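Below is one structure, written out as structure tokens, with a few remarks after it.
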Amino acid sequence: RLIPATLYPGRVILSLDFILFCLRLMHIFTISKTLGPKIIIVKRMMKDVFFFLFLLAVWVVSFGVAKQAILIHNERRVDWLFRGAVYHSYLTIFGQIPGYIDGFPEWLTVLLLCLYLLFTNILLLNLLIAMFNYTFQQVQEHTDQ
Amino acid sequence: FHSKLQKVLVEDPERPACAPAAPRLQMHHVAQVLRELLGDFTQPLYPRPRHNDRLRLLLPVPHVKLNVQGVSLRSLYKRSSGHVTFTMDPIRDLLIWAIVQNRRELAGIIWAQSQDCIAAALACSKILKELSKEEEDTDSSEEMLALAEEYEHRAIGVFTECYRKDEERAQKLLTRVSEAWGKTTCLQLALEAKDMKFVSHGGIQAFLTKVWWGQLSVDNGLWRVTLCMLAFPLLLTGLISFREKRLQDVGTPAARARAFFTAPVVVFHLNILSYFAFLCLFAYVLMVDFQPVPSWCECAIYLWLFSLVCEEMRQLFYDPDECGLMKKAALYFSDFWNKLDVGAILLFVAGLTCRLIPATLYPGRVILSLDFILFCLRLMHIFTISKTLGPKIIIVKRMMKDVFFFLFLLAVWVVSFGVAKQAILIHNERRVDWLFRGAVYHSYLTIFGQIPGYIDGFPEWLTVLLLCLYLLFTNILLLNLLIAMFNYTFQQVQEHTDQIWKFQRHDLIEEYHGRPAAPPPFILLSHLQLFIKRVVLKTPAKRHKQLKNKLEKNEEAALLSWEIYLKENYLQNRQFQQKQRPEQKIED
Amino acid sequence: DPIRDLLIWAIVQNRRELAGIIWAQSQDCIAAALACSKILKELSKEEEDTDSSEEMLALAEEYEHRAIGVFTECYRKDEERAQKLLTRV
């Protein structure tokens, strides 16, 4: 921030300090009786934060490489072909699907879009629901005390 | 068991097979039927060969001079042999006879005076389980299975008493061979009996975390060992927690890495990131390198396919029977992941033959993208490892056919909307294989969000109605009751899928231990290293790098005297714990 | 602390039946039970590798539940004096 030729790296390296301190904000927010005893379940999950991320986001890559291949996509720039190949793959998860661009291979553009969302939305959501709530039932008396 | 021994005397009858005579049951026969009930292990408890070939003694076969299918060292041929003194397992001979007759109360007394206690209980868990599956159709196959898990829990409590006092000698008790039982080391003898409960107990799972994580420790973190994997000079630093550094035995920093690279953790790691980056190498030659020629970065994949399918050639020549070439390969045919290995090879022959033919690059562009994800099933196949991953990737093993279930439910139920959408509105977008877009492909997109609301929207009130009504039967019933279907079945067989993953955990380590530390770019040299050896050698007598720890004689009695003392300490506890149960006291 | 001197000697020798009798005649009852919960827990982690480190840990939670029931009987009658019993030296 004091060195004048590096304000663009000074703009990108300190925005993570805003959220690294937000972990420290939630750190002193282990207080309330509905919060404290069940923010210890995320203390049952802090390394497991790194687990399902490295599961599902690498499993995102199992779609994100699989998407651009059959269609002939042509949008490329220096560090925006990575947009038109890789960054537009996480957006087609929580909704930004360019259906006029993502849509002859229409039947298979049905198929894996059903098949991949089968292994995510069913297995990695709702069995992961089992993983929590059982372990929520498990050590609950501990995490109370 | 008698009807099986009323058969081997007649499958090997008096004239053609036991060629003088065999209506007299002799101890070679009961050895031959026991190797059927046990597995592919060694020559059985009683002498097969020409010294005591107890198959052909009713006809005058010659005495001492003969030594071929007759008597050699025993005294006189009096329609018998003599005193084959005790044959070194004289209590264990009563134990096997008491088990196969299902005498539950009798066999418990004989096991109390046993010598090799852990193996003799564990072997009887296999003989019972292989007999209960054979035949009664009821009521004693249940009882034999009930006796099997009874002897299993009987076998755990001897090891548990032994594991507590000085466990470094207790792991030596596990992996030792036993001459009394056809060598059959105790860990290997458990696994063919399939033995859910025995393998899951504690130090047995902790012993596998000491052969895997080979010479290093169990203490070092997984995120911290992988730094020194790529950074070779960071291995030499004061970061890693060895045992050679504990005894300060670093006299050679290559030997500090020679023990390190031969550990099963990083021969797993180096194989993974070779396989993690080969699909990256395959991702290179589909985007930019779409050429009809074998290019610069193309020829290695032919040498990459020669490298990995010849690891099955290492496994075919690994541990067979020395006559059955087609009877060992049925076990590879009994593995659907092995059929997912070569099934991802046959699709490459259906993909390479479209890559060399120049008029079919557009079908060569669409048929090999599924090989990227068919191998990703094989990528997740070797990723049944982590303790938060392994025991709960077995819940998707509770779901692999059920993958085909809810798909064929909901995606056909997608069609119940996808036909219902285009009908009332007058849609007009049609092409050759894009009217299927404007009628069918835009129906799965209106599920996870791409709703052309300016195109999907007078029938506005019913365009409300089924869009509420259909999403009612999906989002409520097929999502959140499907949530019930999982988590209950997650609660169900969980202890199994814990112990199943505990049981499955050994099968990764036997593959990754008995294999040299060469990376898959360098595994091709070791494919030839055993072939140049057989230009010099001629017999398979190289090495036995199995667990299989043979023991010296003065150490075996230094262990077996200790274990009998721990058996009688355990047996007095269960005899006391039976008296402390209150339902005994009402009987008292 | 002449009773408490017998209590510490009875605990470190793991004499479970003997140490229960000595604690009955103790004077500073809440602290003397609670202190023995620490001496046991720091000894069971030290060494036997089995079978009495389990028992010392079993005696520790036994004295813990033994310590709660004295405070619970004390907390019910006039708890404003019971909190004074907690934070005293």
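Numbers in chain A come straight from Swiss-Prot, and the residues shown are 886-988, 1020-1061, in order.
Header entry for method reads electron microscopy, 3.6 Å.
Cβ atoms here come from the backbone N, Cα and C positions, even for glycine.
Lifted from Swiss-Prot, the feature list:
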MUTAGEN   A:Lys918 to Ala  Decreases in sensitivity to PIP2
MUTAGEN   A:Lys952 to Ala  Strongly reduces channel activity at ph 7.3. Increased residual channel activity after exposure to pH 5.5
MUTAGEN   A:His958 to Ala  No effect on channel activity
MUTAGEN   A:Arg962 to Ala  Abolishes channel activity
MUTAGEN   A:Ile982 to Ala, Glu or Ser  Alters the reversal potential. Increases the permeability of Ca(2+) over Na(+)
MUTAGEN   A:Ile982 to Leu or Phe  No change in the reversal potential. No change in the ion selectivity to Ca(2+) over Na(+)
MUTAGEN   A:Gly984 to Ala  No change in the reversal potential. No change in the ion selectivity to Ca(2+) over Na(+)
MUTAGEN   A:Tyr985 to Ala  No change in the reversal potential. No change in the ion selectivity to Ca(2+) over Na(+)
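What Swiss-Prot annotates, mapped onto the structure for a quick look.
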{"residue": "A:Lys918", "record": "mutagenesis position", "DSSP (3 states)": "coil"}
{"residue": "A:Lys952", "record": "mutagenesis position", "DSSP (3 states)": "helix"}
{"residue": "A:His958", "record": "mutagenesis position", "DSSP (3 states)": "coil"}
{"residue": "A:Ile982", "record": "mutagenesis position", "DSSP (3 states)": "coil"}
Quick one: Cα separation, A:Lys918 (mutagenesis position) versus A:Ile982 (mutagenesis position), in Å? 41
Output, ordered by sequence, the same-chain residues six or more apart from A:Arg962 (mutagenesis position) with a CB under 8 Å from its CB, or 'none'. A:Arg968
Using a 10 Å cut-off on CB atoms, tell me which of the mutagenesis positions A:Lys918, A:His958 is the least crowded. A:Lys918
Cα separation, A:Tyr985 (mutagenesis position) to A:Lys952 (mutagenesis position) (Å, whole number): 14
Could you state the CA-to-CA distance between A:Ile982 (mutagenesis position) and A:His958 (mutagenesis position) to the nearest Å? 14
Among the mutagenesis positions (A:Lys918, A:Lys952, A:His958, A:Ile982, A:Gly984), which are close to chain B, meaning C-beta separation under 8 angstroms? A:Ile982, A:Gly984
Whole-number answer please: how many Å between the C-alpha atoms of A:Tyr985 (mutagenesis position) and A:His958 (mutagenesis position)? 12
Pairwise CA distance, A:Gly984 (mutagenesis position) versus A:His958 (mutagenesis position), rounded so that it is a whole Å: 13
Test of understanding: give the count of other CB atoms lying within 10 angstroms of the CB of A:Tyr985 (mutagenesis position). 8
